[PDB]
Amino acid sequence: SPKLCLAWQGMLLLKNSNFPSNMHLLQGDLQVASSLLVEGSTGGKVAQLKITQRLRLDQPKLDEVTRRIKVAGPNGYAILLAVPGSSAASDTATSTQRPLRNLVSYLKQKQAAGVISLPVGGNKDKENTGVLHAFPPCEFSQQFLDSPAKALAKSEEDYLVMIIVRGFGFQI
Amino acid sequence: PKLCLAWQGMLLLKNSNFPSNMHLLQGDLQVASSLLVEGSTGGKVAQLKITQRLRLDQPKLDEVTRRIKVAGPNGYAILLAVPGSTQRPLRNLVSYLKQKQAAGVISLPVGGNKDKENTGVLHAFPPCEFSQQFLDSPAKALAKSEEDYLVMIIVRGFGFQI
């Protein structure tokens, strides 16, 4: 049964919009999430995660998401459920706050997963980095939702499934 | 992180069992882990039996609040029970306790203990103004409807736990 630990709270960013979100652990290694959802240089907490790329939801991409989880192994991935969270001129990054449903609807219509490189700011060694793929509700993402998970996921318009994979190849 | 699953099993009332998952809201996880056991062995228990009730009146609720406070930070744990010898959905237990206007009472550990400091009491509250105070916004999302959860308040021992 999914642990549902509150692994992260903050804003997802896409260009000039931000979306408050709470992320709950569904499966995999909580430590994979806690070690990558950070500022890369310090390991410190980050309040924003920026979607910088899109992955198409075509079957060949989905099959590679599945394969990279299996390659990484039980200590090399985490899957989270992202649900809506709780709702200056010199700021180099401006953004309109929007409900998570906006981002969900966008990714559903674009038929894409959002890509977030981790940790924030990167790292020179390929093996201490990772990637989060943010999937909208769809047949692929529903396979990771058991009955207690769906209760959190109120509607097919209000959640994302976040798949974090650490490193390159098998994780030990 | 808050909200991790801390116990999975059946809540027992009379001749019915209600599968429940308990997630940590507040307090000391170790209070729950050490008391949600079979006393004679310290091992995992799959069932917890409600054997008493406490009415939801104001002087009793004020005293629950006081007992949480006096226990200290290692003396209590608060958990959210969500749906997880006839099996019934948890909402039937919720409806029953809502109708009776009472909290269920479970003595811990299962089987008791001769030393008070190694025992606890779990009060299982239905949704109400009092129990809602323990749910922040992230927790409210797990709670779903006002018919589908209980708030489990575990207090260890007697007075401040030190």
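The residues of chain B that appear here are 782-865, 883-960 by Swiss-Prot count, in order.
Heads up, the Cβ atoms here are built off N, Cα and C, so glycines get one too.
Experimental mutagenesis at this site is recorded by Swiss-Prot as B:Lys795 to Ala, annotated: Disrupts interaction with SETD1B. When other Cβ atoms within 10 Å of the Cβ of B:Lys795 (mutagenesis position) are tallied across all protein chains shown, the result is 9.
The note that Swiss-Prot attaches to the published mutagenesis B:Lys898 to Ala is: Disrupts interaction with SETD1B. Here the Cβ of B:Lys898 (mutagenesis position) has 13 other Cβ atoms within 10 Å, regardless of which shown protein chain they belong to.
Secondary structure from DSSP puts B:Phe923 (mutagenesis position) in a beta strand. Here Swiss-Prot notes a mutagenesis experiment, B:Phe923 to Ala, with the remark: Disrupts interaction with SETD1B.
A Cα-Cα distance of 17 Å separates B:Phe923 (mutagenesis position) from B:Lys795 (mutagenesis position).
Each residue contributes its Cα atom, and for B:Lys795 (mutagenesis position) and B:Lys898 (mutagenesis position) these two points are 15 Å apart. Distance (Cα-Cα) between B:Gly865 and B:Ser883, which enclose 17 unmodelled residues in the deposited structure, is 16 Å. The secondary structure of B:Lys795 (mutagenesis position), as reduced to three states from DSSP, is coil rather than helix or strand.
Residue environment of B:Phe923 (mutagenesis position) contains 24 other Cβ atoms, counted within 10 Å of its Cβ in all protein chains.
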